[PDB]
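See below for the structure under consideration.
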Amino acid sequence: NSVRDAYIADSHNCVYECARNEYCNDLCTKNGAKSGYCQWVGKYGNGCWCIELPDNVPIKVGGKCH
């Protein structure tokens, strides 16, 4: 699998919080995903969720935002 649906993360393992679905669709797609939307509830609470994000871009994994 070179793509996955998940919360996109920065290089510090932190999700990107969101107020708008479009903010997330833009963020996800400019990083190669198919689309994205804002999750206001989810495994890690508020943050952008991307569909088919390539695996050279980070996703939130277990651990802290550091």
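The count begins at 1 with the first shown residue.
Looking at the header, which is where the method is noted, we find X-ray crystallography, 1.3 Å.
For all residues, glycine too, the Cβ spot is worked out from N, Cα and C.
Annotated features in Swiss-Prot:
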{"type": "MUTAGEN", "residues": "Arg4 to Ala (Swiss-Prot position 21)", "note": "2.4-fold decrease in toxicity to mice, 15.2-fold decrease in activity on Nav1.5/SCN5A, and 43.3-fold decrease in activity on insect sodium channels"}
{"type": "MUTAGEN", "residues": "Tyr7 to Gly (Swiss-Prot position 24)", "note": "Complete loss of toxicity to mice, and 70-fold decrease in the binding affinity for insect sodium channels"}
{"type": "MUTAGEN", "residues": "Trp40 to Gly (Swiss-Prot position 57)", "note": "More than 50-fold decrease in toxicity to mice"}
{"type": "MUTAGEN", "residues": "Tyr44 to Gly (Swiss-Prot position 61)", "note": "More than 50-fold decrease in toxicity to mice"}
{"type": "MUTAGEN", "residues": "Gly45 to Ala (Swiss-Prot position 62)", "note": ">47-fold decrease in toxicity to mice, loss of activity on Nav1.5/SCN5A, and 56.7-fold decrease in activity on insect sodium channels"}
Between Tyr7 (mutagenesis position) and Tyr44 (mutagenesis position): CA-CA distance (Å):
8
Candidate with the highest Cβ count within 10 Å, taken from the mutagenesis positions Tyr7, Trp40, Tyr44:
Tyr7
Which state, by DSSP, holds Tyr7 (mutagenesis position): helix, strand or coil?
strand
Between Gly45 (mutagenesis position) and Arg4 (mutagenesis position), find the distance joining the two CA atoms and give it rounded to the nearest Å.
19
Which of the three DSSP-derived classes (helix, strand, coil) applies to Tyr44 (mutagenesis position)?
coil
At a 10 Å cut-off from the C-beta of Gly45 (mutagenesis position), count the other C-beta atoms across all protein chains.
11
Counting only residues 6+ away in sequence within the same chain, which have a CB under 8 Å from the CB of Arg4 (mutagenesis position)?
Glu52, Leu53, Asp55, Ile59
Measure from the CA atom of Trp40 (mutagenesis position) to the CA atom of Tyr7 (mutagenesis position) and give the result in Å, rounded to a whole number.
12
